[PDB]
Amino acid sequence: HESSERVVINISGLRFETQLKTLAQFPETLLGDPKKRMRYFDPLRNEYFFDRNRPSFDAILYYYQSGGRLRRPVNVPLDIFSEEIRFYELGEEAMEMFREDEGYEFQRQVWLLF
Amino acid sequence: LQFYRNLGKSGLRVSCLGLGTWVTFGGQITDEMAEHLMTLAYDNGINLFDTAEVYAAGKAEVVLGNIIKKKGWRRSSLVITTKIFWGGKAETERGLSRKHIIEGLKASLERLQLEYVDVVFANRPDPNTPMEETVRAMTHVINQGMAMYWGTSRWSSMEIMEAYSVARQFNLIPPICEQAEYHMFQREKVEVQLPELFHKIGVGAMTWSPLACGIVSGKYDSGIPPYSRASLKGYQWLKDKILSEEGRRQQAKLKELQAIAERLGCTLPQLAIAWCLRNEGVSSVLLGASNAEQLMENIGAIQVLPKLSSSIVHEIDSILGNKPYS
Amino acid sequence: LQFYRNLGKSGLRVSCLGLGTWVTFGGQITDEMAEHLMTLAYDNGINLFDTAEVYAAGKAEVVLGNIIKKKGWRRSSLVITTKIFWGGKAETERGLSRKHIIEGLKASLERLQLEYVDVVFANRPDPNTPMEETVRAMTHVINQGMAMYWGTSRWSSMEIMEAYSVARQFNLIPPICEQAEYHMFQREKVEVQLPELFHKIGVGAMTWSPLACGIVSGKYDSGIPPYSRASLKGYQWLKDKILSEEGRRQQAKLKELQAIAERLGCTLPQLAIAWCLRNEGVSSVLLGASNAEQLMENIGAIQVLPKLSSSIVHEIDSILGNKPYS
Amino acid sequence: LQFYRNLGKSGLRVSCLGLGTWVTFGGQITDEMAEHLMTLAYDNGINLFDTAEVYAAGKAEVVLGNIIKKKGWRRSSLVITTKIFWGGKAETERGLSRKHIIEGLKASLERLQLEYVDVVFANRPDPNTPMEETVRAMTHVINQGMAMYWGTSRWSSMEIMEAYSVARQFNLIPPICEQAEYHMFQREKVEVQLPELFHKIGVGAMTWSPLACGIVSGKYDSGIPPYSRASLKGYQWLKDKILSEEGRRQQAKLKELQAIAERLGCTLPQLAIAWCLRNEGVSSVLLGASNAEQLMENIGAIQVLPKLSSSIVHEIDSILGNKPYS
Ligand SMILES: NC(=O)c1ccc[n+]([C@@H]2O[C@H](COP(=O)([O-])OP(=O)(O)OC[C@H]3O[C@@H](n4cnc5c(N)ncnc54)[C@H](OP(=O)(O)O)[C@@H]3O)[C@@H](O)[C@H]2O)c1
Ligand SMILES: NC(=O)c1ccc[n+]([C@@H]2O[C@H](COP(=O)([O-])OP(=O)(O)OC[C@H]3O[C@@H](n4cnc5c(N)ncnc54)[C@H](OP(=O)(O)O)[C@@H]3O)[C@@H](O)[C@H]2O)c1
Ligand SMILES: NC(=O)c1ccc[n+]([C@@H]2O[C@H](COP(=O)([O-])OP(=O)(O)OC[C@H]3O[C@@H](n4cnc5c(N)ncnc54)[C@H](OP(=O)(O)O)[C@@H]3O)[C@@H](O)[C@H]2O)c1
């Protein structure tokens, strides 16, 4: 809880390393909630393992480091990076900004034909 | 229900109740009484016995060491723990440095007349010794055959996690246990801090003082009985907190908790001990006794553990009103 | 053809046949008989001798220890193995914890009157002890000079591979051997599970009970002979499976396998033992004998091993009909 | 102000003053005098005592070893250090190889009659031995129980940092201390080189010769007094530098520094020692004495340490004019 304690995140072999105060900035997310991320902890290596996409996590971790900047990398597909945001649970307020930055009876019946 | 249980997420199997040696061994009770108390605990399935180099200035480990040697119990059938921090007046005889961890544990093994203890604890955190030095020293005594496991005591969850990190960092042995105070009037640590470490890195809790040095027994609602712990030399601090403002307030809440004891067909000490073992993160509770009538009464808390319903647990959290905010 | 062979992909050279001590040593046969059986095996090139702390409640390691001390054989000329899991009634005297692995192996070395065993096995998987604790303990006793190698017994291939991972993870020593039951009526493990580990991480197999405790010898097609293992106290479980529904069905298939024994100019016990050594993943077969006539007969299975053609191997897989689906 | 202080960023607590054994023990002073000097230091709170295998060709560690054994002081109450480099005429009896580090330290422990020293130093850098061999050897003697910590002496900051790298590289134990010469006429190392290592990797400094072998005491402004160190056999090198060109120039600057001593109500040796302890990177200063009047006078430098104002410190840097360019 905002304590400079270091956290190691392993993405399919790609090693990431950050402070706990960085992830505790957004407690509603996956890596920010100690109860959500513990399902992925490895007590033999003291790290969190994820068997997912590797090029996407650069922007996921930087979303915490910068404080809200969620920018898809130039080499990650749009459909793949968008599915990663929903896994790490960044939020709808953050997902909407990503879409904006990416460029994105009888009365009712007679109203349909016309 | 299940008597023996693992000490955290390790292979060391301890009984849910253990007999400590603070105050009693080598101080309050005679050696002939200490032998009788230990033989009762051992003959009843208790294998965990706790001590420290500071208890009775080393006389507690000596008394404990002579009982084990006299009765001829198999060392493989005992789980002996000791705590290292206070080892003499000198400057280099205190703390968690590599010098005192090795010297202090070696001196305890001499008094205990044992080749090794099953667990060696850091009796308190040492802000003067770097974490890497303490973990290396604890790993060293384990690899040298002076101890089987090592744990912490009075460490915050942030410090216990750090020792686990430094262990994984330098391929050393992490700690497996944490001795924390836990009774009806001290709950913030075992019920909030520790359970995260039990699921993350598997550090169990071996709680001490389940009756607040005897306060929960309800023997103080009239005054300070003779021959009790509060009447002992060196325990004026306990007599102060008993007769203080909060002291009488705690005695009032014990009157309500007494009704829960009679309703469950048990005593109040048994209810408080069974109340501690209700958590999966509590690997064992360390008992204390000055006579045989107290001990075998406190052993009966195993009967009360199945009779603990969530309705009763919620009922006690209302009388105390100290439910820690999760 | 080649008598001695490496224990897995390691440097320890064992004979393809080994003499065990279950049932016999310190129980069924006299000590004077055990000495005679061992001297025959040793004088015939067998260097591998197996035991456990559970056999005869420690009397087997004692008998084995006295023969080695009496005959004055060079310790460098012997390969002594022992298995650790069951070490007493107490709770802390069983399992694969660091406490019992060290205490149990130390107690075995005392009875064996030996400074070290060549291999120390985990007699069965222990679901209560974490894999990291067991691997560290096995590495610890090796580095302390109490053992040269360590292996597993009755572990699944998934567990053996995990111990290899935890070893590589923490720079520890992986296991080199696995003791699995393997005879004509138990084939699923050695013929399917293990060969993948022998080529991947080089874990050899030291199979036990090649005659199904004597069932394959064909001495039960009439009844339960006196003085045999099925007539012994504590082995009613064996007498049940012999006279059960499947028991008579196995005795019927031995009649056909007997014709293959006469055609090859050998007995049926020799054919079954040579049938086990037909795999490259089997580093050694542990024999059992209650008299000298059985032992030197079973040693003759080396003659039958070259006479094992793939036509004969396919012929036996048709009589049994238990060829494991690869 | 604060007497005891940590040896660098480690858990070993040493007094800010320590008693060395160069020249004096086993050479200049009698053993009866050495006992008296040590009993005074020990009875005054000094726990750090320094020696080497080269001092008096091993007689210094012998004298020191007999005092500790005679007085019966608790080993846990002492901090004993020894330095290893010169161990005999032979080729393999000098340097920092694994052969001499182990053989030399073992021989020192025999003369000291001690099972272990608290710190083992490399008396000087060895350009013939690779850094990995020295660090492994220093880690080896620590893990073998012959030493608690290890440090360097006369190593450059580039070499101390390399030993720290090789330690982290191979999961070994880094050094915790550095013995460097530090007095008013030798300041380039402790005031420039070392403080970067104290904040980066936490290597403390245990400075030696605070009075330039007695030069700073001002006893040489007339000549070479009898029975002093300059009049001793084997110390013509010291007599040369005292009566040289710079030697008389240093004696002239001591006359001005004497006025600062009288103004502060103390002597000149006390001012020079307190001048050394003014840095946080200096964990302890090793004293030297040939009589009891010198020792208990030098112990009084603790009184002068609070009376050291930055105005006085700047005043002394002007008389010396050797302020190292940071
Ligand atoms: N890690 C640490 O820092 C730490 C600190 C303290 C203790 N410990 C360990 O934990 C153990 C806990 O000891 P504790 O003193 O805290 O035990 P406790 O349960 O808090 O109280 C034990 C004391 O209460 C009284 N008592 C016990 N049973 C009773 C009963 N049935 N009826 C009435 N009075 C009873 C006895 O005192 P009187 O008969 O004298 O009144 C006895 O000495 C210690 O032995 C020690 O091993 C560890
Ligand atoms: N890892 C484990 O858990 C485990 C388990 C079991 C055994 N083992 C090891 O493996 C060894 C295998 O022993 P085992 O009992 O399984 O051996 P086995 O070959 O299955 O049977 C041996 C028994 O069969 C009978 N027998 C042996 N040779 C015979 C012959 N030529 N003709 C007729 N009967 C014969 C004898 O019993 P009777 O004369 O009494 O009938 C003898 O005691 C043990 O000694 C032990 O070291 C390990
Ligand atoms: N790491 C290394 O290579 C190294 C090198 C040298 C020393 N050391 C250690 O550091 C210690 C330092 O010794 P040191 O000789 O350098 O000490 P020092 O303080 O430089 O001088 C000590 C000598 O000065 C004289 N003296 C001491 N106190 C005095 C006083 N109050 N008034 C007048 N004269 C006084 C005495 O010599 P006289 O009475 O004989 O004149 C005494 O032997 C040694 O004992 C050794 O343990 C280490």
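Sequence positions for chain D are given in Swiss-Prot numbering; the residues included correspond to 36-361, in order.
Including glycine, each Cβ sits where the backbone N, Cα and C put it.
Taken from Swiss-Prot, the feature NADP(+) binding site covers D:56-57, D:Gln63, D:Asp85, D:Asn158, D:188-189, D:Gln214, D:243-248, D:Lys254, D:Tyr262, D:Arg264, D:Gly323, D:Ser325, D:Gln329, D:332-333. Swiss-Prot lists D:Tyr90 to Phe among its mutagenesis entries, and the accompanying note reads: Abolishes enzyme activity, but has no effect on NADPH binding. Annotated active site, proton donor/acceptor per Swiss-Prot: D:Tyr90, in sequence order, evidence recorded as a curator's inference.
All features noted in Swiss-Prot, drawn onto the structure.
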residue: D:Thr56; record: NADP(+) binding site; contacts (Cβ under 8 Å, 6+ apart): D:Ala69, D:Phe84, D:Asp85, D:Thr86, D:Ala87, D:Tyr90, D:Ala95, D:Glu96, D:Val98, D:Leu99
residue: D:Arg189; record: NADP(+) binding site; contacts (Cβ under 8 Å, 6+ apart): D:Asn158, D:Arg159, D:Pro160, D:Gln214, D:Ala215
residue: D:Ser244; record: NADP(+) binding site; contacts (Cβ under 8 Å, 6+ apart): D:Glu216, D:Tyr217, D:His218, D:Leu321, D:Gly323
residue: D:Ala247; record: NADP(+) binding site; contacts (Cβ under 8 Å, 6+ apart): D:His218, D:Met219, D:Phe220, D:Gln221, D:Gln285
residue: D:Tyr262; record: NADP(+) binding site; contacts (Cβ under 8 Å, 6+ apart): none
residue: D:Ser325; record: NADP(+) binding site; contacts (Cβ under 8 Å, 6+ apart): D:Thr59, D:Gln63, D:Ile64, D:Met68, D:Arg264
residue: D:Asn333; record: NADP(+) binding site; contacts (Cβ under 8 Å, 6+ apart): D:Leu52, D:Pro304, D:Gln305, D:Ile308, D:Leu322, D:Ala324
Entries of D:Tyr90, D:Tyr262, D:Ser325 (recorded positions) sitting next to ligand 3, with Cβ under 6 Å as the cut-off: D:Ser325
Other CB atoms, at most 10 A from the CB of D:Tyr90 (mutagenesis position): 24
Local backbone state of D:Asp85 (NADP(+) binding site), from DSSP in three classes: strand
Three-state secondary structure, D:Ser244 (NADP(+) binding site) (per DSSP): coil
Count of other CB atoms lying within 10 Å of the CB belonging to D:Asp85 (NADP(+) binding site): 26
